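Asks: This is the structure, below, for whatever I ask next.
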Amino acid sequence: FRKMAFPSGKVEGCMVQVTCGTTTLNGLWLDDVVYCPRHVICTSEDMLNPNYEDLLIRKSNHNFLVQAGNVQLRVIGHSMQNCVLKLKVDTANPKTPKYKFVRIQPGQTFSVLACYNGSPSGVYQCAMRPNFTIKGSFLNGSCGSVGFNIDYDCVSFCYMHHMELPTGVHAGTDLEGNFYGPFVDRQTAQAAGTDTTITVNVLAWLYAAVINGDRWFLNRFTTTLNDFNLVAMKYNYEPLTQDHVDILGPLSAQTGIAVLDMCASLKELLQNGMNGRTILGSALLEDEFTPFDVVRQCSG
Amino acid sequence: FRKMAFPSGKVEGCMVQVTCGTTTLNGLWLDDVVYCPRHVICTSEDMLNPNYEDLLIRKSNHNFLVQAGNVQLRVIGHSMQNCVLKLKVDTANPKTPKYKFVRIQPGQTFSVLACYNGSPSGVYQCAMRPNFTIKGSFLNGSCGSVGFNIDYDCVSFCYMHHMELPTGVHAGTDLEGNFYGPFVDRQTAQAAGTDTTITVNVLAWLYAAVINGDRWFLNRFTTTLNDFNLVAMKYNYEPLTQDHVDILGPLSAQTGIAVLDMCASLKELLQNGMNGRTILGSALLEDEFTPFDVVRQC
């Protein structure tokens, strides 16, 4: 299996840069609105302990430089929504795709188009960790880069990049400006909660193994969801939600292995170890492929 | 640090669908020419031993259905260059980027835009293996998917997809239609030469793991280039050339770890293993990052 990103072209057509003073980051231009991290209005020193409301009241439309390439887009309105700025511009983006703003759950994967100065550099797949961080590849100037999934013709935007934590992982918001997890856009030291393994994705990976004929680990037992959840937490695995059980439904139907039976097989892997055996050519259980991801690569 | 593909928009705007009879794959539309695998003209029977020049002369321009979105493009001429068919169309693609056709060296990396029915489906990074296969994710209908690099605003096309081997790896051509490797576009089970690991890439990746605070695998030992290469070759790793050592300079400087000291670390990893430990998440030595891929991202 491969980490596979979505084609980025529909999102490339929406990236711009947004500058306040000498502070530049990326923004997302959809219809006649540009979305970007509100800390663009901060000086480097203001980032230590910003008063965003006070900083915004000192701002006018003509203090925002929005550029698509070297072409200025005139700002005609500004407002703050949580931790994002919405800049109304005088031109509707002709490359605007069909789109949605979605707030994803931990475990879900999405493509990141890493951008600098409004120019895309690279695309790659990220998983939202249970502690609401992602393992990005973000350098200075990358804020405002977005994460997305593409369903049919529709781009669902789910992430906008804001910061790096002390452990080197990354944090940010949805496109309504609400942070994932307990973080704030202040340049203070903040700690991610201890990370856990994404159980629903490990199960997706076991289904993937079965689809390809690798099924030694399937056992004759089942379990209750509560029993599995209590055992799993003792191994630093996430508990399963009802939504997780539902998103495993298609793989369960494809293989005929009930979800809770697969949970029983996973429990035995956790309790007795691999005992030297491999699954899909690996002794490590992979937890960054969602059920959707497994389908995309077993038939798309 | 992360396996990162080039942004694919400039290539998405060139992908079309190409059908001949009951066979459908993708084409690359640049200016007024569409490029695609020549085996689109094959039937079921033809698969096993196609006499392409003979099958091609029996086809007419109207036997090729080319679709770009909702629109059919009219084929007004066709020619063959090696294993790629060139269909001239009456329309120029307005989204044609600045481009060039390059043949890549084994060990070099490129992005793949996987497409089905003319539609982009995903994008990922691959390397040309030393045995001239690629470990891709390609299903039925993926042929004509292309691989590429982007330098400034210019797309260098280096790979077009044609087949899967029984081991599950993949083979294809450059955009002149010449295969990478000893493979042939006939419907047969083909095996590759013994694959080897791209050593300069493993070293680059180890330098990456250090840059990101991961240095458990290091050691105080050193090695000569030739003595390292003896052990490398024993473990089916490619030999390291002095140009490879030179190429690794910037990473050496940045970390203060001499290239041959990192070779000593890799030699130790090869002979002992990882003993359960992991590097940048991996239980295996990754060899599809080039030194350039690492620096650009650091």
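Here chain A follows Swiss-Prot for its numbers: 3266-3565, in order, are the residues you see.
Using the three backbone atoms N, Cα and C, a Cβ is placed for every residue, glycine included.
Sharing the record's features from Swiss-Prot:
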| type | residues | note |
| --- | --- | --- |
| ACT_SITE | A:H3304 | active site, for 3CL-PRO activity |
| ACT_SITE | A:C3408 | active site, nucleophile |
| VARIANT | A:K3353 to R | In strain: Beta/B.1.351 |
| VARIANT | A:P3395 to H | In strain: Omicron/BA.1, Omicron/BA.2, Omicron/BA.2.12.1, Omicron/BA.2.75, Omicron/BA.4, Omicron/BA.5, Omicron/BQ.1.1, Omicron/XBB.1.5, Omicron/EG.5.1 |
| VARIANT | A:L3468 to V | In strain: Zeta/P.2 |
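How buried are these features, and what lies next to them?
Replies: Around the Cβ of A:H3304 (active site, for 3CL-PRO activity), a 10 Å sphere holds 24 further Cβ atoms from the protein chains shown. In the three-state DSSP classification, A:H3304 (active site, for 3CL-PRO activity) falls within a helix.
Note: A:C3408 (active site, nucleophile) has non-local neighbours A:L3290, A:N3291, A:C3301, A:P3302, A:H3304, A:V3305, A:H3426, A:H3427, A:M3428, i.e. same-chain residues 6+ apart with C-beta under 8 A of its own C-beta.
Long-range Cβ proximity for A:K3353 (variant position), meaning a same-chain Cβ under 8 A and a gap of 6 or more residues, is found for A:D3297, A:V3298, A:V3340, A:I3341, A:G3342, A:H3343.
For A:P3395 (variant position), applying a Cβ distance below 8 Å and a minimum sequence separation of six or more within one chain yields A:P3371, A:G3372, A:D3460, A:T3461, A:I3463, A:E3503.
Counting Cβ atoms from all protein chains shown, A:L3468 (variant position) has 27 others lying within 10 Å of its own Cβ.
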